[PDB]
Amino acid sequence: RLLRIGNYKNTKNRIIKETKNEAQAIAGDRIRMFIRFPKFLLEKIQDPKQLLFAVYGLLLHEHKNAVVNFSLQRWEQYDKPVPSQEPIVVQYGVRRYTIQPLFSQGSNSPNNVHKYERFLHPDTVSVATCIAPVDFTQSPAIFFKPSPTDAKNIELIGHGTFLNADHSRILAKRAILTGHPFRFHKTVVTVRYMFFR
Amino acid sequence: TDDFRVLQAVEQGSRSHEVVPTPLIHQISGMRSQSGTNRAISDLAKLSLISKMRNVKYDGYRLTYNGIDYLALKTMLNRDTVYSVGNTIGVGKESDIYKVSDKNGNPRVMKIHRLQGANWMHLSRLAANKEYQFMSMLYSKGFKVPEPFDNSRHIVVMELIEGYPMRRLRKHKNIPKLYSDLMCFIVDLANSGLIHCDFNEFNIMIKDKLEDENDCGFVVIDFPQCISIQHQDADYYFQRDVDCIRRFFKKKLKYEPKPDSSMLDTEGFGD
RNA sequence: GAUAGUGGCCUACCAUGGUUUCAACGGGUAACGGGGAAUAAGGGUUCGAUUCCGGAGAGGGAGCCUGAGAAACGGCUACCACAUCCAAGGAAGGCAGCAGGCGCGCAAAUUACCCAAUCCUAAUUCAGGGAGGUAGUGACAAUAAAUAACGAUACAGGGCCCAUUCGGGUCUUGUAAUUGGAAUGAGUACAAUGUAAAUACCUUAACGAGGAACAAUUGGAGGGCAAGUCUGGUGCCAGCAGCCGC
RNA sequence: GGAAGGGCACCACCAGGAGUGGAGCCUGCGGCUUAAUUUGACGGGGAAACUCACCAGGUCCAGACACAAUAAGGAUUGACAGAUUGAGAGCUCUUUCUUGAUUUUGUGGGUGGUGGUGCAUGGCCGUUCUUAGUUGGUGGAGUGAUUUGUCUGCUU
RNA sequence: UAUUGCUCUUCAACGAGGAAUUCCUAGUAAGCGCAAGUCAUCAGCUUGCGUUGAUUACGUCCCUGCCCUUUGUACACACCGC
RNA sequence: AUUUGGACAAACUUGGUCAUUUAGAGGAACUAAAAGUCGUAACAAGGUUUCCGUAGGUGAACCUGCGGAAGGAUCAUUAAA
């Protein structure tokens, strides 16, 4: 039930062309905009000269999920580990979504088959593979972890970039079965404690 | 696909020159680095699929009989053939006969030919192609004979047939029609223009379908003995075929011919 | 005729000349010319917008008043191109001067102080000068040269002669974030000098280091070409990249 | 260099002889099967036990020293006979009792290297090239590399 | 799943054997048994011994190969179509 | 103030020509860190004195006329010393 866009870059640029075709009122104008807005959210309508109230437009089907891939580099002097399973809030575009991302290594695969890591790799850049709705701008991304203990309600895990809307990028967990070659009739070797049945 | 394709490429890197050096197997493959080529050649040499000839100032690579048939298996992966290999029934002179099976699970027959550097391989290839074309000629004329599947450059894969030789066959009920069959079939051979001089007991193979309908056939495997009628000595070859049939039917089946058997001068008004 | 004045400078009337392979004429220039600059054993090669001399121009063309001197742009007039104010009638404009802004681009400073020097102008010793000088910014280049220096100990050596052995001294190393007493400016700063007034420099009271941080970096360690026979990871972004490459 | 020429051989051919592969069986290998048909390419590998290196099971005996506890009224180690005990042998506790720190339990660097594979050193049974044409010492001539020796002939 | 030996009985394929294969020139082949090691019991296992004792070469490199050499040479790596 | 005629001469318009900044629109061709298809990929091999000028037919290629060059491997055999 995911939105499967074939090639992100060309379709992205084409939809940007469609958007520039469909620019109904250009930058530099003043608009009386009527937005569909429910009754119960009027309780957070604040004094607009007292609270900042910005309005950002969206594009076609940035609301629909895909398997999207983010870049991620660890924040500096952030030695704390984080697994591929914790909820972590991601700022991309303008939207800050709680995501449980799969941490993968971005080394190029001909068949687009990648590893699954348990944790974040402590040294290099990983890829966050996750079911999340799409961006069309390749925006900067910033990853954090909401915490009221800190001054800000934010613990900065790192930053990154909305890389791709790629669903062929799939992951695999390795399990190693290990045994000790105890005694050497040098070619035909008895190996001890690998399997038990 | 890829490793088999590169092994096909170094198979095609054999029909260029004589005994192939190391950098030609580096470059005919056209692979990335020292890794794939050198570790592949070492996997060949440790499985005895290749050998090193170091003739002064000159490294070279000598392919033995081992590292060919995989490609034939790859050639037979293309042509829907065998998946599992090995059951020894018969180690012949110019071929080694094995019982194999496909992906479909039917058992078949794998005659590998071993008849080095080019000539062992290439003469096994000529033998397999010649026997495949002779099998094609026999099946095109309509001779009851095993049906060929393929001739994977030097390994012939064909069907298995439920038969046992005539040395362990005591008799049948219709002995004079069997004599008329084994006369008229050599008549049909002379009408083909050929004489199979080794028409012995071990040649003739009988499949046995039922005991009521009597709808059976025969299998004749005499390939390095068939001689055209134009040759110097075909007269007593034909007569040896006829008379071995007759002396077997006198000794085993205790049957003497009431009609006179065909001569070569009888069959000179044939084909 | 015109001019300050010869002169096709121009005008009337005559002739039919003048230049050219010793390259005329046309074309190009990311061409202001020179004194000079960089680099070499010699001969040469390449730059010179740029501090001195000469030329030319003040958005592009043209014309002119005044005056000894201007075809003058911090003088005028008209057109062309931009552009300012406006009560819509009109009225003003030239930073390739000193500062400064936009644009442009790899590429370039303060909307500071002063006429005290050096000179210049005027009716003139006195007034005036973004000429010029001073300071800021400034790793454009250039000069000089701090980041430590002595001891004693031990310990390990080495050498000098006496060694028959010990030990008798002379050195010189290495270490030991072992110890000792010294020296001094970077920096801060009374004062004084400095200067038009200052800032800075040269002096100098009083502070100012064991310097485990008053912490020297930039590029390298296959060969060219001085420097690894070292360890770990890599070996799915990796035999790799001035050249050769393993 | 896919030139040609000689040996010189019954693991080559001709003259043949005995034959094998044809029948049955002995025996070695492969394959299948298994719980194992142990394992090599004759292995002195002739064979119910052994040899046995493989399966179905049942078992002993592990482990040093250090070190915290535990003590001779008892930690325990052994001579036992009975309850045993499944197929056999062990094993546990009731006495007759030796008991005597050999303690017992759980650990810490490793005794044990009769746990071993790699680095060096020295070296060895079968050996085998059982060296039947080559080597180098120079000469000279050629920048190097090379010529000759190592040859026209004849002969073993 | 008989170690083996003895007695009687049961009496199978097998009517000189294919494609192909091995060894060999005088007491050698071939036939024969015996003895010794494998041996607790047996050989169809290996080795020596003796009895009887052929045919046919004493030639060849024609097949099989094995070498020994001679030197035409490296296209010293060339063009291509692909 | 206005005004005649001169030389100086900025500019303006009209055409026609090159030299361009463009924008658009029309077409054509080259490529793939792109992806699948058949043709000879997964197919056989083949030519091999080499060139130079000129002319022709050609086909995936290349051959044939005419004339030059060696940038091609002189043995023997007559005489000489």
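All residue numbers given for chain B refer to Swiss-Prot; the residues shown span 13-127, 147-302 in order.
The backbone N, Cα and C atoms fix where each Cβ goes, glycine too.
Here B:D229 (mutagenesis position) comes close to B:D253, B:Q256: these same-chain residues lie at least six apart in sequence, with C-beta atoms under 8 angstroms from its C-beta. According to Swiss-Prot, the feature active site, proton acceptor maps to B:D229.
Long-range Cβ proximity for B:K123 (ATP binding site), meaning a same-chain Cβ under 8 A and a gap of 6 or more residues, is found for B:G104, B:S107, B:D108, B:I109, B:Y110, B:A159, B:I186, B:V187, B:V188, B:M189. Feature annotation from Swiss-Prot assigns ATP binding site to B:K123.
Listed in Swiss-Prot is the mutagenesis experiment B:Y73 to H, annotated as follows: In RIO2-1; nuclear export of ribosomal 40S subunits impaired; when associated with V-186, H-210, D-364, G-371 and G-417. Secondary structure from DSSP puts B:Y73 (mutagenesis position) in a beta strand. The Cβ of B:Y73 (mutagenesis position) has B:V31, B:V32, B:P33, B:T34, B:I37, B:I53, B:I62, B:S63, B:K64, B:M65 as same-chain neighbours under 8 Å, each 6 or more residues away in sequence.
In Swiss-Prot, a published mutagenesis experiment is listed as B:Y210 to H, annotated In RIO2-1; nuclear export of ribosomal 40S subunits impaired; when associated with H-73, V-186, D-364, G-371 and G-417. B:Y210 (mutagenesis position) falls within a helical segment according to DSSP. Shown in sequence order, B:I276, B:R277, B:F280, B:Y286, B:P288 are the residues of the chain, 6+ apart in sequence, with a C-beta less than 8 angstroms from the C-beta of B:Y210 (mutagenesis position).
The mutagenesis experiment B:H227 to F is recorded by Swiss-Prot, whose note states: No change in activity. DSSP assigns B:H227 (mutagenesis position) to a strand in the three-state reduction.
Here the residue is the original one, while Swiss-Prot reports the published mutagenesis B:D229 to A with the comment Decrease in activity.
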All-chain count of other Cβ atoms within 10 Å of B:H227 (mutagenesis position): 21
